[PDB]
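See structure below.
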Amino acid sequence: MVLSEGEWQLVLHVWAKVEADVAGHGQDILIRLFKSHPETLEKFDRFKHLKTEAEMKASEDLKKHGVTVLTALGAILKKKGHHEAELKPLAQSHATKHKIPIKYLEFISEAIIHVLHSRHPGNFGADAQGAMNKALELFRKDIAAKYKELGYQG
Ligand code: HEM
């Protein structure tokens, strides 16, 4: 699939706002993921013990990881589709080391959309959300294709 320049502009415009507070956005997104789909928390040996949202909010380690994740996602989005290089190491670790099914990538996509919608209503109207969804679908399709090449496609 291919996004138009106009769609990339809507994506990068809302992402510029997210970048004003990467740590806060990372926290909100991961917590949303873990609360909505608790099964995903089981994949993290380091966070598996967190029992409540309060505990999740207080975790310095979870917050640091959220920053790592958003920074990696941000680099991919800024490539505007030309992310083959950035996708390789990411797909390898998530397929082979962490073993993350595509289904879980859909869950985090939903968490990202939910948080942008709550925090940036003025910059995340219907068109902007459509563009973000298309960007994340492209991301998932390309990761799924790499998963298959690596022997996982899980
Ligand atoms: C937009 C989606 C995603 C991005 C950009 C992303 C990015 C990253 C990055 C950059 C790291 C660091 C180095 C590495 O291991 O490759 C990481 C680690 C990891 N990721 Fe993701 N990830 C995503 C989604 C997921 C999902 C949905 C799951 C699980 C439900 C997952 C589970 C993990 C685990 C288990 C680790 C290692 C945590 C640790 O160091 O203890 N990832 N991810």
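Counting begins at 1 with the first residue displayed.
How was it done? The header gives X-ray crystallography, 1.8 Å.
Just so it is clear, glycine is given a Cβ too, placed from its N, Cα and C backbone atoms.
Taken straight from Swiss-Prot:
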BINDING   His65  nitrite binding site
BINDING   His65  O2 binding site
BINDING   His94  heme b binding site
VARIANT   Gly122 to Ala  In metmyoglobin
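Swiss-Prot feature annotations superimposed on the structure.
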{"residue": "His65", "record": "nitrite binding site", "Cβ contacts under 8 Å, 6 or more apart": "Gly26, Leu30, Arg46, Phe47"}
{"residue": "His94", "record": "heme b binding site", "Cβ contacts under 8 Å, 6 or more apart": "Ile100, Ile143"}
{"residue": "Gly122", "record": "variant position", "Cβ contacts under 8 Å, 6 or more apart": "none"}
Collapsed DSSP category at the residue listed as 'heme b binding site': helix
